[PDB]
Structure formats: structure tokens, C-alpha cells
2 protein chains.
Amino acid sequence: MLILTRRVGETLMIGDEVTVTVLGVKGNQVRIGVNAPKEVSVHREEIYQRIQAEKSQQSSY
Amino acid sequence: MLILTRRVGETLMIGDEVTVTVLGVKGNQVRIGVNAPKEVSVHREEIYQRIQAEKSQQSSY
């Protein structure tokens with residue numbers, strides 16, 4: 001558990017070739033950017049990757 | 001590259017047993033929480049983990 005303040009442009013790399021920047025700065029909603037490859041076991045919100053990663057993939061398709 | 005708005009309590013898992021919540025909500029500075037194990041190749045800001053992960057030296061509180 002590591003809690004580090006952020007609001008500009010972070011850059012962490014967990015796995016073996018990733019890159020996740022937690023922008024932090026934004027109007028009302030903060031646009032968080034998560035850059036990660038589909039090689040390592042990566043799980044996220046269905047809708048999230050459903051609109052960014054894969055255009056409507058769902059469980060089985 | 002996946003850009004998803006966030007400001008409440010996210011939860012992504014990249015690797016094989018992690019958990020990073022990009023709080024988003026906060027006063028002036030946004031306290032971002034990155035929960036990740038020291039098993040997979042994870043690299044971050046020296047100072048960051050130096051104060052959270054491994055006690056680089058010491059702190060006054």
C-alpha cells in the first residue's frame with residue numbers, strides 16, 4: 001500500500017513493460033491515463049477497456 | 001493507451017496480483033493510492049517508494 005500525492009503527470013511501471021500516468025489535473029472529472037500491454041495478466045473494468053481497449057468485447061464474442 | 005475518467009475510487013490490476021486505486025477526489029492535491037506487490041518487475045519514483053515502500057532514511061512526524 002503506497003499512497004503518493006499526484007496531480008500533474010505521474011509515471012509508474014508495474015509488470016514488465018507498462019506505463020500508467022495518473023494525470024490528476026482536470027476540470028470536474030479527472031481523465032486518468034493507464035498505458036498497459038495486453039501481454040501480462042491485466043484485469044480492469046469491463047466498460048473501461050470495452051470502449052478504450054477493445055470496441056465492445058464482453059465475456060464471450 | 002487507455003484514457004478513462006476517474007474521481008472516486010478506481011481499481012485496476014496489472015501483472016498477476018496487484019491493485020491500484022486512483023482516488024481522484026481530494027482537496028488541492030490528489031492522494032493517489034498504488035497497491036502493488038514487490039514480486040513482479042515494478043519500477044517507480046525513487047522518493048515515492050523511498051518514503052512509502054522502503055524507508056530510505058527517516059521522516060519527522
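Just so you know, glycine gets a Cβ as well, placed from its N, Cα and C.
Under its mutagenesis annotations, Swiss-Prot gives B:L2 to A the following note: Loss of in vivo repression and activation, 73-fold decreased affinity for RNA, about 75% wild-type protein levels. For the published mutagenesis B:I3 to A, Swiss-Prot gives the following note: 80% loss of in vivo repression and activation, about 20% wild-type protein levels. For the mutagenesis result B:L4 to A, the note given in Swiss-Prot is 90% loss of in vivo repression and activation, 60-fold decreased affinity for RNA, about 60% wild-type protein levels. According to Swiss-Prot, the mutagenesis experiment B:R6 to A carries this note: Nearly complete loss of in vivo repression and activation, 30-fold decreased affinity for RNA, about 175% wild-type protein levels. For the mutagenesis experiment B:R7 to A, the note given by Swiss-Prot reads: 70% loss of in vivo repression and activation, 12-fold decreased affinity for RNA, about 125% wild-type protein levels. According to Swiss-Prot, the mutagenesis experiment B:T19 to A carries the annotation: Increased repression and activation in vivo, about 75% wild-type protein levels. For the mutagenesis result B:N35 to A, the note given in Swiss-Prot is Increased repression and activation in vivo, about 75% wild-type protein levels. The note that Swiss-Prot attaches to the published mutagenesis B:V40 to A is: 90% loss of in vivo repression and activation, 67-fold decreased affinity for RNA, about 75% wild-type protein levels. In Swiss-Prot, the entry for mutagenesis B:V42 to A states: Loss of in vivo repression and activation, 135-fold decreased affinity for RNA, about 40% wild-type protein levels. The structure shown retains the original residue. Under its mutagenesis annotations, Swiss-Prot gives B:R44 to A the following note: Loss of in vivo repression and activation, 150-fold decreased affinity for RNA, >500% wild-type protein levels. Annotation of the published mutagenesis B:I47 to A in Swiss-Prot: 90% loss of in vivo repression and activation, 67-fold decreased affinity for RNA, about 150% wild-type protein levels; the original residue is retained in the structure shown.
Fewest other C-beta atoms within 10 angstroms, among the mutagenesis positions B:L2, B:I3, B:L4, B:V42, B:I47, are seen around B:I47. DSSP classifies B:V40 (mutagenesis position) as coil under the three-state reduction.
Checking the mutagenesis positions B:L2, B:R6, B:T19, B:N35, B:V42, B:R44 against chain A with a Cβ-Cβ cut-off of under 8 Å leaves B:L2, B:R6, B:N35, B:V42, B:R44.
When the C-alpha distances from B:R7 (mutagenesis position) to the mutagenesis positions B:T19, B:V40, B:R44 are tabulated, the minimum falls on B:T19.
Residue pair B:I3 (mutagenesis position) / B:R44 (mutagenesis position) shows a Cα separation of 20 Å.
Counting only same-chain residues six or more apart in sequence, the Cβ atoms lying under 8 angstroms from the Cβ of B:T19 (mutagenesis position) belong to B:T11, B:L12, B:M13, B:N35, B:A36. Every protein chain shown contributes to the tally, and the Cβ of B:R6 (mutagenesis position) ends up with 26 other Cβ atoms within 10 Å. Cβ neighbours within 10 Å of B:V40 (mutagenesis position), excluding its own Cβ and spanning all shown chains: 16. In three-state terms derived from DSSP, B:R7 (mutagenesis position) belongs to neither a helical nor a strand segment and is classed as coil.
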